[PDB]
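One structure below.
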Protein chains: 6
Amino acid sequence: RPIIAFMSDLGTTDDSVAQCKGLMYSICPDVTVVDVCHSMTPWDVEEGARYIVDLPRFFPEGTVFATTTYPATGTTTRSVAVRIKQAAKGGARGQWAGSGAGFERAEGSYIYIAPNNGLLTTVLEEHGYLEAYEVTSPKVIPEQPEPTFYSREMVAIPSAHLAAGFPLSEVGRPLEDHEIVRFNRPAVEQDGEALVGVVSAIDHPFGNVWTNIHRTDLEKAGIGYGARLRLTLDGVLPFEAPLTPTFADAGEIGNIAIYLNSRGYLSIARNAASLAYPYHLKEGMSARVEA
Amino acid sequence: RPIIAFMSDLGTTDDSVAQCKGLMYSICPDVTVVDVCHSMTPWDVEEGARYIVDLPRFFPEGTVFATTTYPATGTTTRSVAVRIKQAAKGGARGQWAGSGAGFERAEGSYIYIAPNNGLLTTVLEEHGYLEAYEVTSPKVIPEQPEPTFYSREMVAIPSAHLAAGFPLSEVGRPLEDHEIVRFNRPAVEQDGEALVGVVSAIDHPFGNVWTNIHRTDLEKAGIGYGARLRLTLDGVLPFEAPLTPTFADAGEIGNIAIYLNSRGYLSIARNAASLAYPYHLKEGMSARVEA
Amino acid sequence: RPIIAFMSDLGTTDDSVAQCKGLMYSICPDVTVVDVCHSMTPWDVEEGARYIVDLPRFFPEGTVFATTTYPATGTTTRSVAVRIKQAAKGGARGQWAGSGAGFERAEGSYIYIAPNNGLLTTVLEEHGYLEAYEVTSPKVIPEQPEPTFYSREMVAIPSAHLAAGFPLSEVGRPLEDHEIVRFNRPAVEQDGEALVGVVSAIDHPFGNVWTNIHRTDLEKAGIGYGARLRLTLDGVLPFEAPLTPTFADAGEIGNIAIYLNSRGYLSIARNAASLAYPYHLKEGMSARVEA
Amino acid sequence: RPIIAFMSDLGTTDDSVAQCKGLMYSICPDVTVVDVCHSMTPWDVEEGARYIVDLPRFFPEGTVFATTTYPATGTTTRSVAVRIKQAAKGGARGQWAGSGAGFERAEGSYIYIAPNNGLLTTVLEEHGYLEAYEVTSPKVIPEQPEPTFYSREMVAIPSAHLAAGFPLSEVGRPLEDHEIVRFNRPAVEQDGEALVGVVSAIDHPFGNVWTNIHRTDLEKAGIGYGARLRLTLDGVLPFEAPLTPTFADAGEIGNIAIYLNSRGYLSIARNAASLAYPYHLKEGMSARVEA
Amino acid sequence: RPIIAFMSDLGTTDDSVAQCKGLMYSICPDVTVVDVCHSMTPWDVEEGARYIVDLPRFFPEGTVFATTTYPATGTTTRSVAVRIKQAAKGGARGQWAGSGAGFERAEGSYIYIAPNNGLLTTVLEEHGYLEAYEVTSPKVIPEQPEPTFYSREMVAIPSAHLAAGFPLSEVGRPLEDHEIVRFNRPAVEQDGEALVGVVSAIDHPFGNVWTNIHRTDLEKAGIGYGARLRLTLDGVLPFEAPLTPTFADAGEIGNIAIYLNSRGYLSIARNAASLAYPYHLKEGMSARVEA
Amino acid sequence: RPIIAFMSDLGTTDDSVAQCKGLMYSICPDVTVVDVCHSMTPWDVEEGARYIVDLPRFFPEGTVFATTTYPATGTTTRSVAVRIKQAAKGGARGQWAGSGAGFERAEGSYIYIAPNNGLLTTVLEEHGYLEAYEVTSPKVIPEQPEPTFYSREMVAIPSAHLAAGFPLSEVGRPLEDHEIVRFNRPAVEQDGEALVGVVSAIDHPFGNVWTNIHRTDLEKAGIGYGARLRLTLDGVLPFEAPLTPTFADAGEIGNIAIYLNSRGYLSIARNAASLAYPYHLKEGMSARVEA
Ligand SMILES: CN(CC[C@H](N)C(=O)O)C[C@H]1O[C@@H](n2cnc3c(N)ncnc32)[C@H](O)[C@@H]1O
Ligand SMILES: CN(CC[C@H](N)C(=O)O)C[C@H]1O[C@@H](n2cnc3c(N)ncnc32)[C@H](O)[C@@H]1O
Ligand SMILES: CN(CC[C@H](N)C(=O)O)C[C@H]1O[C@@H](n2cnc3c(N)ncnc32)[C@H](O)[C@@H]1O
Ligand SMILES: CN(CC[C@H](N)C(=O)O)C[C@H]1O[C@@H](n2cnc3c(N)ncnc32)[C@H](O)[C@@H]1O
Ligand SMILES: CN(CC[C@H](N)C(=O)O)C[C@H]1O[C@@H](n2cnc3c(N)ncnc32)[C@H](O)[C@@H]1O
Ligand SMILES: CN(CC[C@H](N)C(=O)O)C[C@H]1O[C@@H](n2cnc3c(N)ncnc32)[C@H](O)[C@@H]1O
Ligand SMILES: [Cl-]
Ligand SMILES: [Cl-]
Ligand SMILES: [Cl-]
Ligand SMILES: [Cl-]
Ligand SMILES: [Cl-]
Ligand SMILES: [Cl-]
Ligand SMILES: [Cl-]
Ligand SMILES: [Cl-]
Ligand SMILES: [Cl-]
Ligand SMILES: [Cl-]
Ligand SMILES: [Cl-]
Ligand SMILES: [Cl-]
């Protein structure tokens, strides 16, 4: 029962992902391959990062995360394979996932394999890591890798060797911290009483609006449930709602809800209606909150 | 070899379904998770119902159906879990599904777990039920459920415990019939000789048109295969064809076929062309039929 | 550990695929069902063949390929089931898939089951076959098949039996070669010294442009890597670049790459930018290439 | 130098308007035909009234306003022709139009000729009338009018006669006030101290938002220039700004301006940027304003 | 008091029409320039013809029609200038236009000037002509015409000289009939009892549907006002209504009306709703009619 | 017979332009008002400039050009009224407009009145000017101008006083050169043998592609008709055609034509087909030409 959770930019409109899965079953016959999603904006490492950072706590320990967008495919670049440290609690409150008090996950229990292009930036900062390796061994990758399909050659193939029990430390040399590429994560700016950030994503298929203002940012300003907030979107939209746990707390259908989403971030929405879709609100718009 | 069949409004554009699956594999190591679909219109209980009602006869006995759109997520509402009575024949003819004479399914062989918001209305009407329970036991749900993710906390998680052998009767107290929420199903109206109903769904990806006029409505009007019919849509666009078993019976490509779809309902299409898409025909438009 | 790899025109918007899968697990409890894709243009047998021709070398031996668009559903037409001969190398170069030197596949190791409507044309061409059978036995298909769902009745259901070790030769009588329906794939012509083909596909989600001009057409025109090419699309949009192994060979982000794709065909792209989407480039547009 | 100012739902995509104009020049060789607009939503009598109510103070005395949407063309309905009383001041302030102190207009100086379908409702309200006649005389309309072109037959043709000095009282019998069809224009209500109206128009091509909240509603709520206002559109999008004379009062390009428009109504805009288009704001959406 | 009526494909999005007008006012100081329309599909001679054929009876005698789409601009081609014979009655009934009994127009009273590219095909068929000349004299056209602006050089300019009194016979040599280019007009075909033709135009801005089935085609089939008809469009969508003079005869708003439009052609609409726009009905679709 | 040629950003979808025209006929009863166009992108002074720079040679001397986009409406800014110097030849060759050798225009014969916002930048540089005045006199503008309608108050009103014969020098004080606001006109860059500029506009309704590379730029490189050119659009589209006078010179319909447009600028198009529309080519894309 080893598991590979597969997140790519290959789409679901042809056999690309299927080619990867075939090789995964060829290499690790008893594997379960779980699709994260294959629908990310290609080459957008910051977005792919979002789909992979919250994963470990939800999976049984020993799960391998094969995560890939590879614009540098067919170059001398090689992937990185990391064993993370903290599985890490998540959500609005910061807790373990599961029934009861949740399923506590041990440390050093998940492997991420990805292009060394910054895709694992937030995984590394939010979980830490115990070890990190360049993926170079002809035992886990092709000697002649397909120039335009490194998402298969350099992620999917070796992830299945790792899931079969190939020793992580044998995929290639240890990587020093600085050799692991990171993208810049823009910071939430304290601006007087206000916290100033950005709309980080539109929560599809609902049209909810997610910000990069985390619960840790809020509580450092002393903002918890009940706080009457002004959340200004796009510079000109001063929404006004108390912070509430969930959508229905806005009252009637269509009413504005300000809440902490399931990833732990300040968000805004309408109760059982779309906020973002009718007004064509977008990722990257400004987002400011204050009491 | 347990199965959970998972129908949600979570989409496939981020890791939401994957989080649910990870937890299901965590609780039930031997489980196969089968995706039904995740693309339904959020908060549309009637549409979600369409995707789940026809499923039992196709699945092995003991299958759990985890089915969720959750607009009341984070409120005091709790899920219902039901053991259905009859697996129920289906199709245009009413038969068991599978090779040969079909696979006959024993009574009481499927469980649905769902928000108690009306999603199971047509499940209960067409399959009946033997027992129904409120889902409240912290052995099957989180002690501290994520306010905005009840689809995972109150459906995916306890569905995996049920797959894993947790006694159905122990999830919570029994629910009496009037405690199970139901949506209203508009009836097919008789109008002299005409049967008057609705376009219930556009059949994607083909653009066939499905009505809520059932084969039983037709055979009580005396209408059977070979009958010449006038089927009028949106009030303005009429169509004339004999009633035929299939699309190619219309003759040339693009010719109007009027038929019974695989769910047992009167439908209209073009032979290997799209009907709905060029004329922008939509669900909710009226549908009138008469010999 | 039997595998069924499943390609259809059923979509992922309702329960259609799940109904097939449920019957697959019913017949073959052991089975792993792998989705290829379900998003193909309904009834486009050439597009469907594209999503299935390159699969075998990637999969474990014994894999059954359930591949289906069925616009003749409900007619006297019966499916064809074939055991292919060569797994066949693929790629820009022509190699076995996998780590190290790749994994060689024994001959006669895969079964395709599909409508006899030409969908397997390129599979048969590129792989050959050892045996081909009409699928008629009530042991593998329903005695009374659903008229509008032959993709389930005549492909999905019998594919699961074949995965379960049902003898291929026992599905029905042998089919002679002339009874296996084919489509004609237009040839790559020569206008003087230029190669005149077609855009065979837009490569989603990247927007890359794929032509029907194969490696072997290039090498018999004396076109090798490094050759400066003019490629004109749709008879008006000209593009110029060396033939290179990959996208990054183009240099700056956005620059034109002319390359061989992972399927072995002359393709054209922007480096980590979309070519097709901004210019609304389409499958079926002409592609001419000159040195 | 007679003038006919011409407003219709005829469009500018075929020869319809030119056919009317040709007949106008035929009857009144002297005439100047001025287009108001021909792009109104067909059959929307409220929108049409908007394009004609503010015209008189701008035009030379004696001007005939040929104003027409005619969804009842071809019926026994006959047009109404009225001589209005007050030319009426307009604008954000309420002034005469023109250079210096403006040009005063004598009373009873303009004729409107239109279908008796409510199109002149606001014209009659804001201008009053001295006389109103049914248009029936064969001297001014065709003996056998084109059934589908009453905008020409019953408005354009008789308007040219009236421009040519045909006696208004001789077009047909006097109409009593109750025989002149009106629409009801919804009032601006008061929810506590907030003013609750509607978006009356998107102001093309700028994308400005126009409400039905007039200067006089503002001044009887004690709202003057400089007052800080919260204006919410469609029940969810909030905007905040002082009431100012113009767009540039907002400051930076893109900043919210809340202002009185040239027609005298509370409006909202971005300064030299579009407000409506990015947010897909629409006529008919609710508008609430609070101090 | 001369008039030039100006129909072009120049659009109204820049100064192209204004340049033409300036020159027309320059040549003919006393002229009124009446815009017909400028929005026709460029290079569509058949569509351009529709906008000009019905015009003469509406205009004063001596009017010049300057009508131009010019794909052969800058070539050796030269315009044709024609004095038509009969002004021709029109409408659904066939009558003179105007008040009273209509304005009867004398023979030989209108000139059309146009590219000799077939634009005047239906002008000549319906009005006849008395004389036709090639436009070549440098007294009416530029000595050095702008290669890409023949609509101005070879139509607008000489149209103004003709308005200004330049002898028609002096523009260039006479053109014999076979020297005047004609487009082919597909005939209305008889098919048993049905009349089979085409959707000739969508009637913008309303979305009414116009066919090329003339009233004469109807009255030779015995069809008159009150006849119950089945009118089928695009082959698939049929419609049933009596033939009525106008829209409101269909009864309720949105009801199907089948009528004769103001150009004398069989048409189909909804009563004060759009037919074409919701169902995306287009010009070129087939149209079949029968009692 | 005085003429006002009116170019605004007011659109044609309401009565805005009509309000201006009414005041024009009120102030100058014998005026002819010619519409240039009212469809420019609001506040885009560089585009408005394009619609007004080529005008004078086409109009009779003494014509007044009322040209306006006024984002600074309701501020202390006042318009500028200029008498230009050279009427200026135009077109592919640089010639006078009209029949024969064209209509030669005297110097000092046209007045432009516009916002002092840079709209007259190219008018001034291509025609020069003899005098320039601030428009401030209450004899030609309102004492209380409508804050949001300066296109009427500050352009349309005083243009009609000027057309009536109000002395230009009496509208307000003389303006020094530096007080006349100019926008930056980016230069065509000589880059080796290449001329490097930009796509200046899409020529609607055709989809022709206009560049800012003028005939004077070309001939300074020695490029005339016949020159085999490479015109690279958008960095990646190396079109190849000889420079020819007109579209048809490309040969068959759809073929690429490179030519000098009627404004004197290097352009590219297809013969009687659209270049820009199918490929979504846009203003502001790079444009490079070379031999
Ligand atoms: C939000 N869904 C979780 C996935 C989400 N992308 C996340 O990562 O938190 C869970 C459930 O919330 C419900 N939901 C989502 N948005 C709303 C909303 N605005 N109002 C009411 N219910 C909502 C949906 O029915 C869905 O089943
Ligand atoms: C209709 N498909 C079943 C899924 C469908 N949503 C259902 O629930 O019945 C099965 C097969 O019917 C074929 N089909 C669907 N619509 C048409 C049509 N209009 N004409 C011809 N074939 C069709 C498709 O190729 C598909 O493989
Ligand atoms: C191309 N992908 C393979 C699937 C493809 N449909 C095929 O069948 O070859 C593999 C990787 O190539 C990368 N890729 C695709 N297109 C481009 C491009 N135009 N520029 C740079 N990288 C690209 C993607 O990030 C993806 O991870
Ligand atoms: C608003 N225009 C008047 C027509 C308007 N439809 C009305 O009836 O008031 C006049 C001038 O105001 C300017 N204008 C319009 N909207 C804006 C805006 N949002 N910001 C700055 N200027 C604007 C335009 O450039 C135009 O020349
Ligand atoms: C180009 N038209 C002039 C207006 C243009 N906006 C200009 O300012 O030069 C003049 C005539 O050229 C013809 N024309 C324009 N573009 C093409 C083309 N690409 N191919 C053939 N004819 C064309 C049209 O029919 C039109 O009547
Ligand atoms: C149809 N209009 C004539 C122009 C038309 N393009 C023609 O050439 O006949 C005249 C009047 O008929 C009315 N009209 C047009 N279509 C409809 C319709 N479908 N229902 C009711 N009234 C209509 C319009 O309001 C318009 O003012
Ligand atoms: Cl929604
Ligand atoms: Cl958008
Ligand atoms: Cl237990
Ligand atoms: Cl739509
Ligand atoms: Cl059969
Ligand atoms: Cl498109
Ligand atoms: Cl009548
Ligand atoms: Cl919209
Ligand atoms: Cl003369
Ligand atoms: Cl369309
Ligand atoms: Cl076009
Ligand atoms: Cl676009």
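What you see of chain F is 8-298, where the numbers are those given in Swiss-Prot.
Recorded method for this deposit: X-ray crystallography, 2.3 Å.
The backbone N, Cα and C atoms fix where each Cβ goes, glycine too.
Sequence annotations record features per position, and here Swiss-Prot assigns S-adenosyl-L-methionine binding site to F:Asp16, F:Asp21, F:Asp22, F:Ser23, F:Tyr77, F:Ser158, F:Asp210, F:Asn215, F:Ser269, F:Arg270, F:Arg277, F:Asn278, F:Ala279. Among the mutagenesis entries in Swiss-Prot is F:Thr80 to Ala, noted as: Weak 5'-FDA synthase activity. 2-fold increase of the affinity binding for S-adenosyl-L-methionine and 4-fold decrease of the affinity binding for fluoride. Looking at Swiss-Prot, you'll find the mutagenesis F:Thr80 to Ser noted as follows: The 5'-FDA synthase activity and the affinity binding for S-adenosyl-L-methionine and fuoride are similar to the wild-type. Experimental mutagenesis at this site is recorded by Swiss-Prot as F:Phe156 to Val, annotated: Weak 5'-FDA synthase activity. Quoting Swiss-Prot on the mutagenesis of F:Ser158 to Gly: Weak 5'-FDA synthase activity.
Feature map: annotations from Swiss-Prot on the structure.
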residue  : record                               : Cβ within 10 Å
F:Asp16  : S-adenosyl-L-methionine binding site : 24
F:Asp22  : S-adenosyl-L-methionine binding site : 23
F:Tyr77  : S-adenosyl-L-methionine binding site : 28
F:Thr80  : mutagenesis position                 : 25
F:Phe156 : mutagenesis position                 : 25
F:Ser158 : mutagenesis position                 : 28
F:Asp210 : S-adenosyl-L-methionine binding site : 23
F:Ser269 : S-adenosyl-L-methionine binding site : 22
F:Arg277 : S-adenosyl-L-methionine binding site : 23
F:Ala279 : S-adenosyl-L-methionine binding site : 21
Pairwise CA distance, F:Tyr77 (S-adenosyl-L-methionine binding site) versus F:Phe156 (mutagenesis position), rounded so that it is a whole Å: 8
Where the C-beta lies under 6 angstroms from ligand 5, the matching recorded positions among F:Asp22, F:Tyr77, F:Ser158, F:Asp210, F:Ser269, F:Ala279: F:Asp210, F:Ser269, F:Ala279
F:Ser269 (S-adenosyl-L-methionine binding site) versus F:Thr80 (mutagenesis position) - Cα distance in angstrom: 34
Distance, F:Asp16 (S-adenosyl-L-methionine binding site) to F:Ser158 (mutagenesis position) (CA atoms, angstrom): 9
Inter-residue Cα distance where the pair is F:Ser269 (S-adenosyl-L-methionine binding site) and F:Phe156 (mutagenesis position), in Å: 34
Chain E contacts among the recorded positions F:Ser158, F:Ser269, F:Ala279 (Cβ under 8 Å): F:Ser269, F:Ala279
Secondary structure at F:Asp16 (S-adenosyl-L-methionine binding site), reduced by DSSP to three states: coil
Recorded positions near chain C, Cβ-Cβ under 8 Å, from F:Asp16, F:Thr80, F:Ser269, F:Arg277: F:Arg277
List of the recorded positions F:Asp16, F:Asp22, F:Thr80, F:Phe156, F:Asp210, F:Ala279 facing chain D, defined by a Cβ pair under 8 Å: F:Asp16, F:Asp22, F:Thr80, F:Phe156
Whole-number Å value of the largest CA-CA distance among F:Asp16, F:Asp21, F:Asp22, F:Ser23, F:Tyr77, F:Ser158, F:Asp210, F:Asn215, F:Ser269, F:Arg270, F:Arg277, F:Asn278, F:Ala279, listed as S-adenosyl-L-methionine-binding: 39
Cβ under 6 Å from ligand 4: qualifying binding-site residues of F:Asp22, F:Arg277, F:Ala279: none
